[PDB]
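A short worksheet on the structure shown next.
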Amino acid sequence: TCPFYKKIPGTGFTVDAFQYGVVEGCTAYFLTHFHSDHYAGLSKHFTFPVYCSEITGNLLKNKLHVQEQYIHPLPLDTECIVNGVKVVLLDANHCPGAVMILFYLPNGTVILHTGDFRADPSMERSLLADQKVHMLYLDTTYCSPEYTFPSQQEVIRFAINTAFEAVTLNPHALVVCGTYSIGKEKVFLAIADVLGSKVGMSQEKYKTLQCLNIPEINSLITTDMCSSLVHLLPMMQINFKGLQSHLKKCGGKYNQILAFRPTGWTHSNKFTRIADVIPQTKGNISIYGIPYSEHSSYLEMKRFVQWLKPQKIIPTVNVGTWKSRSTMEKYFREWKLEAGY
Ligand code: NI
């Protein structure tokens, strides 16, 4: 059964609630983004209205084969009416097509559901500037001060400089980038741009990328692996055994691999600055873990919430343990006492 933090009170709406069968009283199912923990349960047999971004709707139709009659794509930054209730979708700064949802309830209550997000000061000049928010449904993934990591811009500078140096020293090197979901496309696109190459990948991953409305994408990606020196592979294959195996398949075109594993936060972020990061190496194979996050750091999250000044916060991540719930509630109260709301 559907938990309480996935239901929007005063409405017939749920958010990211497809794995519970038919939810009693739900007339519209919202999907914030195309990540499997959130879409879990959707398929071609789903027969209620799904509300989402255009990009999420392209993925639902082409990857999960949801029928078109049940997909309701909404434009961003635009007031829409769904089952008699005013809604707005806002860019979440997460993966492609990810949104936050503003609900203006009939009784005057205003609710913001962040979905998954990476808070940014640019959100302080969205359509949120105007107004009061009574309830915030918050992505609390990294809600503790130990969670630090660099800007996306610093991490991409490190990746492009590392890949450009390696291939300039060795023109016969191959670069590989792991993936297991949408998001983090800047990593492989920026590296291919500095090397003057298209990105090579499987037909399945190409299909996914073709649903994302990325400008000039046809100029940037390919299924012809042999024509490319930046390859995408499943994240599970980014290890010395899977990379050795891949190099065999390339028919003596390359004599070295440089590989990247974009992660979220890891333990080494407690100690090692991005500029100082080194790879794991075995023979002619090197593997870099790089902390490219699509969720808020602790500081980014705290800034956003102290700006917004919501009356009540409902966490949507780390809700399963009493220790996590207590820790999050203590930080919410600190933030409220410090800022005076
Ligand atoms: Ni996500």
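Residues displayed in chain A correspond, in order, to Swiss-Prot positions 700-1040.
From the backbone N, Cα and C atoms, a Cβ is placed for every residue, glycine too.
Where Swiss-Prot documents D838 to N as a mutagenesis experiment, the accompanying text is: Impaired nuclear focus formation, reduced interaction with PIAS and increased sensitivity to cisplatin. DSSP classifies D838 (mutagenesis position) as coil under the three-state reduction. Residues within less than 8 Å, Cβ to Cβ, of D838 (mutagenesis position) and separated from it by at least 6 positions along the same chain comprise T813, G814, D815, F816, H994, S995, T1015, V1016.
According to DSSP, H994 (mutagenesis position) sits in a coil region rather than a helix or strand. Listed in Swiss-Prot as a mutagenesis experiment, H994 to A is described as follows: Impaired nuclear focus formation, reduced interaction with PIAS and increased sensitivity to cisplatin.
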